[PDB]
Amino acid sequence: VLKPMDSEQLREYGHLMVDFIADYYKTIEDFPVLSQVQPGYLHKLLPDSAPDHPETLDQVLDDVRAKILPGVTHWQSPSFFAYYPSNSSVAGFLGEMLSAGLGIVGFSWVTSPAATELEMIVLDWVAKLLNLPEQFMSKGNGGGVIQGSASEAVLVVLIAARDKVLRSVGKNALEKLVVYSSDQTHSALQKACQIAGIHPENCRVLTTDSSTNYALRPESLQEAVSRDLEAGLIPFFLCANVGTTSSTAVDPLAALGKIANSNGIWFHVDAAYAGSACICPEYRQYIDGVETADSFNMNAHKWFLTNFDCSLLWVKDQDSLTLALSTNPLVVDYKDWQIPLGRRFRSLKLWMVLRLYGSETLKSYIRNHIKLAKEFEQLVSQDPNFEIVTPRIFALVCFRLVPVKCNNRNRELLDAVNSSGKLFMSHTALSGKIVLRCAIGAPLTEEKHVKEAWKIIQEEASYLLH
Amino acid sequence: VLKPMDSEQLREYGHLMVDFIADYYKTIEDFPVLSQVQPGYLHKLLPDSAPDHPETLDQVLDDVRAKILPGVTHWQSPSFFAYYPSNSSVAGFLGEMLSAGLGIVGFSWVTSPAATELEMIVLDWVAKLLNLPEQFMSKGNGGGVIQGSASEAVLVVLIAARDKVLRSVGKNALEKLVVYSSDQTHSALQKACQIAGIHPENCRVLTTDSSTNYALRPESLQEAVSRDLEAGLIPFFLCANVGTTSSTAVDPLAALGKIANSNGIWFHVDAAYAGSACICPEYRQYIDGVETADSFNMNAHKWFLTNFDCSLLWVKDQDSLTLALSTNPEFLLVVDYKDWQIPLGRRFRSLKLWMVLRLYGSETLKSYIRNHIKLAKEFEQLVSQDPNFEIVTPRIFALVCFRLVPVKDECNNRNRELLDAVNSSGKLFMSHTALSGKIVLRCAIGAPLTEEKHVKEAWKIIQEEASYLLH
Ligand SMILES: N[C@@H](Cc1ccccc1)C(=O)O
Ligand SMILES: N[C@@H](Cc1ccccc1)C(=O)O
């Protein structure tokens, strides 16, 4: 009989669960990547009440196989090419295991000093791998913190910026604060603006087009800022993207940051996905200008082999955060850097990734995925029925069927491909027209899977065309 | 050489890690409960750069033993009596394992239908164990959702209420919105008010005292609301506590909710810790009146054996949440939990709750709560038998509030010194609070490993330390 806690039961049952998960990974290719169940399928398979008496672990695992797994979209499949990767690694899995086993909640330094200091140290490590400027290192006025997601990271710095303005001019000025970003910016910014009370008409979504590969034009930011200043409004927050979700566009951080600095605009850089690549010198160029940023954000749980959740946020003045987020009327108390109070030992998995793989292995991994994406881009360019929509900079390839009413052949192709169960890809829209995406990021993906995916896409397009 | 992903390497290394964690649990009593290290000790022990080449798992585990574990405050020690428990169970540990192994992110139904539907189902399961009214079941207009923490949950419903008011009266009315709570309410409410733009002067922290056992007096809420209405302010949010962090005080939900309903005040019930106990019929009484609440929150990762993170939030109208938190301009089907929370992504957290519920059973969960409450009752008796101490507030659950009685020796308040000596002994860990301005020591029995032997030993150590301090 299983007890609430017992070291030996934990050992036995944990070995069983380890074997189960390993078997899952060993046969992951046997599942349809995108789940094919119907909405509501699960409530008929499970009781509508918890059991009075315990049920076996074998029964739970059988229910996982037969009831839960059919309803899973396999993010770790070697043929998962959708959205952006959400990496799971052996090192990160071991880190999550250890974090759950320790079971500590580190609000404040005392409730596990190691949980705070290891986080400080590994954020420093990653900042050094990224060649971030000195203002983002813990030894200065700034520092780093692990957030639950890039959405929370942007909310935190937006609140910090808002409050820096409001406690100098008064809360009645909320109606005048303006946020700036390009029309490629992730929806997390709009949601943070809503939560923070920014007025909708003061969310400046600046237009971009193909002439700049959907990168924000600095001159349009300057014009918008000057028109807002003339109108008595207070520009206060700017979000630049390094690797947008749609087409992996990259904004010019230098000129945008010069504008933001000159006008007292908090400068946030969202490199949630592509930031990982910037540990490679041939891609570090793409965050040039970050020295002007007040904050910088990269998702280690995307393309850095660190199991969700692990969003990394650096700021150049931690006081802005803690003055906004503290509730109180020498050492870091991380509750004052985040929305939640409690937090788990999330730095362990990042530390274990860094140690067990090495910067060299992480670089080679980034490069291998980019090489696979370049092979896919080559395959696309050789087929006259397809076209590359925007230049490929990292491991994301945007493409589409060449134009030849009411029906959208690109969506039909994507639906048929995803329904095959052999792979999973997602779509976006650029300048109003649909765009198919192939984002290579799963650790299991090999060139064989990319080749088979291209063959499947070709066969499906040919069948639909006839 | 270790690969980014490999089923057999994962199998071998995961077995090694399972043995490591089991060894930690078997010997957890050998460590000082409260960490005794100095701030900054760790950066001197570790390199200042990530390594160029991989390091062995044995060296990593040895560093965990020798460098990290001393810097750990052992929340799962059977002698951890501080703040409130943050339970770790075999079931919850297995659920965390499976969640990490599958590695899904279910921000939308499509990106793993089971991750959404199992959550709906298990929130329904717990709602039935709590005998929550039907308005909170997923089949109606309301529903349940797993949040990362009670702080996030209260922020979410405060946002929903604020936007519901503002899109009716206009955003310029933000300066008039009033939030109400007692002076025992967790700081999460204040932090949410700050994030949400509530003006500081419009946060009514209403005083409580021993006459009601620090429970909020409804008449004072009524007075505050009438005075605010007469002054042109818009009451819009009320937070009632079921189990305050200080003294496990319980607010009268029925009369407070009567007032809130009558005045259009969003009624939130924070039962973060004590909500668990309410699966027992002898404690369900303490959330009577929740039927008037617009939202209700219980932390499964506190006292319900569900490894962090797992905060359970129920609402009676999911549309409030989704209309406030959705980013779609035209969308008015299926549940997309991104629209119920702050983050976009979310992991498969319903797995650990499902497994706790299935592998233990409601009967075992009830007995577990009751065992912790009985241990707290024994500790209370032990304190009451020592004349140098006193019970400060009645014990309702597994938290005992006590203190050394001040004595005029030829005046002094030893309690902070006693707590510091006890915590520095390393044999146990407890925290303090303040009631009506005077310091109060706390003993919150909540760790799954805690037995009566540990409670007795903790009391004996406290007595010895107080005896040393008195002379
Ligand atoms: N932001 C990604 C989805 C995603 C969310 C969270 C983690 C990983 C991926 C997209 O819109 O394509
Ligand atoms: N309630 C505790 C914080 C806490 C967090 C998580 C678990 C238990 C307790 C406090 O007020 O300090």
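Residue numbering for chain B follows Swiss-Prot; the residues present correspond to positions 8-339, 348-425, 429-489, in that order.
Cβ atoms here come from the backbone N, Cα and C positions, even for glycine.
Residues annotated as L-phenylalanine binding site in Swiss-Prot, with experimental evidence given as evidence: B:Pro92, B:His193, B:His308, B:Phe338. The local packing around B:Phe338 (mutagenesis position), expressed as other Cβ atoms within 10 Å of its Cβ over all shown chains, amounts to 11.
Swiss-Prot lists B:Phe338 to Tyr among its mutagenesis entries, and the accompanying note reads: Abolishes phenylacetaldehyde synthase activity. In the three-state DSSP assignment, the secondary structure recorded for B:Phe338 (mutagenesis position) is coil.
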Key: Candidates B:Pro92, B:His193, B:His308 (binding-site residues) with Cα within 10 Å of B:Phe338 (mutagenesis position)   = none
Message = Highest Cβ count within 10 Å among the binding-site residues B:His193, B:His308: which residue is it?
response = B:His308
Key: Chain break of 8 residues - Cα distance B:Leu339 to B:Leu348 (Å, rounded to integer)   = 10
Remark   = What DSSP gives for B:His308 (L-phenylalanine binding site), in three states, is helix
Request  = Please work out the number of neighbouring Cβ atoms within 10 Å of the Cβ of B:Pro92 (L-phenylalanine binding site), leaving out its own Cβ.
outcome  = 28
Key: From B:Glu425 to B:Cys429, where 3 residues lack coordinates, the CA-CA distance in Å   = 9
Maximal Cα-Cα distance (Å) across residues annotated as binding L-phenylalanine, namely B:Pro92, B:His193, B:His308, B:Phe338 = 41
